[PDB]
Amino acid sequence: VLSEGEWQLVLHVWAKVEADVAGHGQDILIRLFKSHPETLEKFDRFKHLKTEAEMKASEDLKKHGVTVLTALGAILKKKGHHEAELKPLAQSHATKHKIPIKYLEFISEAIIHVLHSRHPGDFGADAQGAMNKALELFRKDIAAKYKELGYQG
Ligand code: HEM
């Protein structure tokens, strides 16, 4: 599992995310959409945005970034005891939203990219390994729930 020392690395940088949840949400979602355009087509709410400036100017997009980060945070502060938290999320993402596991890999990479950009003194290799570990545990757990439900395995 993550060691206590790994968990402290993850939560130290996540407390700096919290100082600007909206801004980090925006940057994470923009990166995802520009690097992996197919992901934007999942969002009836956002599929009209074509350019990076249009994405930056959308207030609703910045709201959904907060939604996302606020749920991610709540999961992380459980330190792996996130069964309750995860269960509604994998349920909607398998059945309603239909989000492949691979696209959760891609938002994982955009999280780490942004955190590197924003927090390089608090996001050395040590903390980057720890963050990667904690995002891989989130994906493993959700993947287990998708399998159970019979969504892309
Ligand atoms: C850190 C990873 C992610 C977290 C914590 C997250 C969290 C959430 C939450 C809390 C909601 C609203 C409640 C719900 O319907 O469950 C939501 C909705 C949604 N998410 Fe996720 N999500 C993540 C990744 C993704 C990815 C990678 C995509 C697409 C590529 C996606 C697509 C959606 C869509 C389409 C909605 C509904 C938005 C709307 O129409 O209101 N999510 N997400």
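We number chain A the way Swiss-Prot does; in order, the residues shown are 2-154.
Method on record in the header is X-ray crystallography, 1.4 Å.
In case you wondered, yes, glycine gets a Cβ from its N, Cα and C as well.
Annotation source Swiss-Prot lists nitrite binding site at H65. If you take the C-beta of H65 (nitrite binding site) and look for same-chain residues 6 or more apart in sequence within under 8 angstroms, you find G26, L30, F44, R46, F47.
The feature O2 binding site is assigned by Swiss-Prot to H65, with experimental evidence given as support.
Residue density at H94 (heme b binding site): 20 other Cβ atoms are found within 10 A of its Cβ, drawing on all protein chains shown. Feature annotation from Swiss-Prot assigns heme b binding site to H94.
Per Swiss-Prot, domain 'Globin' is recorded for 2-148.
Record note (Swiss-Prot) on the natural variant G122 to A: In metmyoglobin. Sequence-distant neighbours of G122 (variant position) (same chain, 6+ apart, CB under 8 A from its CB) do not exist here.
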Field: Secondary structure composition of the domain 'Globin' (2-148) [DSSP: H/G/I, E/B, coil]
entry: 116 helix, 0 strand, 31 coil
